[PDB]
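Participant: Next up is a structure, given as structure tokens.
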Amino acid sequence: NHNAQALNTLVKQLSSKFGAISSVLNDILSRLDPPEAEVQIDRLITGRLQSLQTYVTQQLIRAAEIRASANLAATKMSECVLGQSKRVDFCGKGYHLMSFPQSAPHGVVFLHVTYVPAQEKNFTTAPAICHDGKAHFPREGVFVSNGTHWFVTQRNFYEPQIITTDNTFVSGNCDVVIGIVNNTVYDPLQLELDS
Amino acid sequence: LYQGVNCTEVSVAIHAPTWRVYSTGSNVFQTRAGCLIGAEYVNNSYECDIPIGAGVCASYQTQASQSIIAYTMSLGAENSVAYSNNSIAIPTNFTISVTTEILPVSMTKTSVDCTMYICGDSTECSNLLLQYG
Amino acid sequence: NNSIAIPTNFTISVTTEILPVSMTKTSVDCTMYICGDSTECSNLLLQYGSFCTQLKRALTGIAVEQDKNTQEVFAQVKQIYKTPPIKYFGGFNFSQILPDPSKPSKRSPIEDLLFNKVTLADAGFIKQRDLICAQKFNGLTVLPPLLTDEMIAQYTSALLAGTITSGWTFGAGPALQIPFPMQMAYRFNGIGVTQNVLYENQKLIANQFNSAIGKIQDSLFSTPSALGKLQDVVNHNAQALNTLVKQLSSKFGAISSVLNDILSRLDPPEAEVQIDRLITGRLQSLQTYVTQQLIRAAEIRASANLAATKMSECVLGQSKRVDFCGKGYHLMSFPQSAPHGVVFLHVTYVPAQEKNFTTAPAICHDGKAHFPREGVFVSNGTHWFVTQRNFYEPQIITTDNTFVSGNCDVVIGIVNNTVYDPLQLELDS
């Protein structure tokens, strides 16, 4: 629309007279003789030339905006389509899984497949888990409790496991962590090595 | 919306003088953007249909009769999260959602025949034009 | 060849980043400017084509854009989150950035330090000598922005109440609450430091935060021309809108500028000449104004696409892009609105108090090389350890923080040491 609009305002500015007796040059030439025509034609030329100036200048500004937008569509191509983005809300709302490009007239359309969490559930949490006077932090998860028992799930999906000692790691004593709770960290060895 | 006036102005009482002879006579509300005439100022707060400015939107809502209402847009649902020293919320399902994003990549590439436009295809006018550098 | 330096403390540092988001949306009454409110001059003007329309259309593209800009940046959340009544976030004191209930405007004690420093003026007073704001009296107008600064400052209370109570979850789905000092432990994992580092030092991290956010008041406010970037998009606009007006009284080669004069004075035809000069001049003046504002508005859009990106990536997430969200390792950001712009407070983790050590690629134990699983080998001079790379926390080199690959024959710089196996110790019953 903006392009056809500025390309129509350009044409329909040919029939403006800018202060000439008429717009038609053929007329002013078949009519009034050279010198007194040179005056009018000079007005029409100044006008019809500043009209092109404004057209071109408006299109150099519009084209800088399309370039700013085709450098973003080129970035979104490389990062969303040819990869998996971690930049938030870059490739669609959610956690980006992948994107698919689809062409369109004078543009591109990305279908951003994202992973949205759903059906949350309150739990009770804890920074660490004091077992032997030593604090146990989760190795790659979070401690939750279904009210009575403690587990260690991944942070993005409720999948509770038993707090063993190979999904938690130890550091220090239960004396400095604010909010630590007492619980049992099941060791697979001592269970096995109680032969 | 008479942009940027007091209604009490807007022809104190429209009687004419106000260029734009035509007149409207419905409820006269006073936005901070001008003197919105013709729209009834409800006291709800919806989404924004037609931005008027200074926080006021306007929309066409059913009352039986469908009328034009002007409200103060609401920024969305309200939601406090049960923040607690020791409580966390963890998803249990998920949702794969596909959204789209349209982007302009290129625009129409024109060219102009500087003379044939300015001077008309066939004119010693063009012979004058080259004077212009 | 064999010496590494490893931090032993750290530093939570809050820096700010001011960005212009939108500029003043003007409109022009092409005739009333060019031709003066009341003149058959206007009847001459329509001869000059649709210039009146192109300028109207261009200045409306700009003016609706300035409401897109302010909406891509702030209108990001679905909903308007709200912090609980009891604001105890593990020790962190977000009072300086959370909304203030006492105040009428409900702006944070830092957003108020920002609406005061940027001394601006709305020249479109529905109100009735204050300033140049009377430009509104020459065919020019200043449309008000669609989102009042009471809303923008309430899109920011959300996005700040969602990023405190949810973390980065609220920008990827439903906001799922999470205790703050634990969301911060996630944000420490994200930069390569383990969690125990946070929970052990939770007091002094909360104190480092709470104080680094205190000094932001002074840094912004007391240091003058902090908001130079916001202030210039006000100065440049009032400047080009004043050069426009004061170009009405230029004569461009007419006996006078006043049209009323040239009409009460010299008769129609010999007036048509002068008025044609004044119209050419007063119209090219509007051309240059509009064109300069289409270039300036493309610059504000380039800057409101960056502030919109920084919002999503710094605020609604945790960035790994270096120096994007402030200098340091990004922990989180907090937005604060400002007149015609946005201010990010980038909380970053800066290492400090390093310490030389002696390092090694691998550790030859049984003719097999042991590389660290997720750390680095150091030595306090005599004994070898394996720490994480970003914080000196030395542990004993067991065989479950190192992994084996090959024999000590190809690694250049490997050293001999003992890799303590927990099994053989246990299984020497």
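Numbers in chain C come straight from Swiss-Prot, and the residues shown are 709-836, 847-1147, in order.
Using the three backbone atoms N, Cα and C, a Cβ is placed for every residue, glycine included.
One natural variant catalogued in Swiss-Prot, C:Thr716 to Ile, is accompanied by this note: In strain: Alpha/B.1.1.7. Recorded in Swiss-Prot as a natural variant, C:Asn856 to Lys carries the remark: In strain: Omicron/BA.1. The annotation that Swiss-Prot gives for the naturally occurring variant C:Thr859 to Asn reads: In strain: Lambda/C.37. Among the natural variants in Swiss-Prot, C:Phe888 to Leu has the note: In strain: Eta/B.1.525. The residue drawn here is the original one. Recorded in Swiss-Prot as a natural variant, C:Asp950 to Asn carries the remark: In strain: Delta/B.1.617.2, Mu/B.1.621. Looking at Swiss-Prot, the entry for natural variant C:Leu981 to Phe says: In strain: Omicron/BA.1. What Swiss-Prot notes for the natural variant C:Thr1027 to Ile is this: In strain: Gamma/P.1. A natural variant is reported in Swiss-Prot for this position, C:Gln1071 to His, and the note states: In strain: Kappa/B.1.617.1. What Swiss-Prot notes for the natural variant C:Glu1092 to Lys is this: In strain: Theta/P.3. Quoted from Swiss-Prot, the note attached to the natural variant C:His1101 to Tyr states: In strain: Theta/P.3. Annotation of the natural variant C:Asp1118 to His in Swiss-Prot: In strain: Alpha/B.1.1.7; the original residue is retained in the structure shown.
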Participant: Which of the three DSSP states, helix, strand or coil, fits C:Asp1118 (variant position)?
Facilitator: coil
Participant: What Cα-Cα separation, expressed in whole Å, is found between C:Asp950 (variant position) and C:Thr716 (variant position)?
Facilitator: 43
Participant: Of C:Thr716, C:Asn856, C:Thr859, the variant positions given in the record, which has the fewest other CB atoms within 10 A of its CB?
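Facilitator: Lowest Cβ count within 10 Å among the variant positions (C:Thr716, C:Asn856, C:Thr859) is C:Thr716.
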Participant: Of C:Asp950, C:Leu981, C:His1101, listed here as variant positions, which sit with their C-beta under 8 angstroms from a C-beta of chain B?
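Facilitator: Nothing passes the 8 Å Cβ test.
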Participant: If I take the alpha carbons of C:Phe888 (variant position) and C:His1101 (variant position), what is the distance between them in whole Å?
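Facilitator: Counting only the Cα atoms, the answer is 46 Å.
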Participant: Take the C-alpha atoms of C:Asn856 (variant position) and C:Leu981 (variant position) and report the distance between them in angstrom, rounded.
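Facilitator: Answer for this pair: 20 Å between alpha carbons.
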Participant: When neighbour density is defined as the number of other C-beta atoms within 10 angstroms of a residue's C-beta, which of the variant positions C:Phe888, C:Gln1071 has the lowest density?
Facilitator: C:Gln1071
Participant: May I ask you to report the DSSP-based helix, strand or coil state of C:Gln1071 (variant position)?
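Facilitator: In three-state terms, C:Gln1071 (variant position) counts as coil.
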Participant: Run through C:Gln1071, C:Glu1092, C:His1101, C:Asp1118 for me and report the variant positions whose CA is within 10 Å of the CA of C:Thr716 (variant position), in sequence order.
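Facilitator: Passing the 10 Å Cα cut: C:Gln1071.
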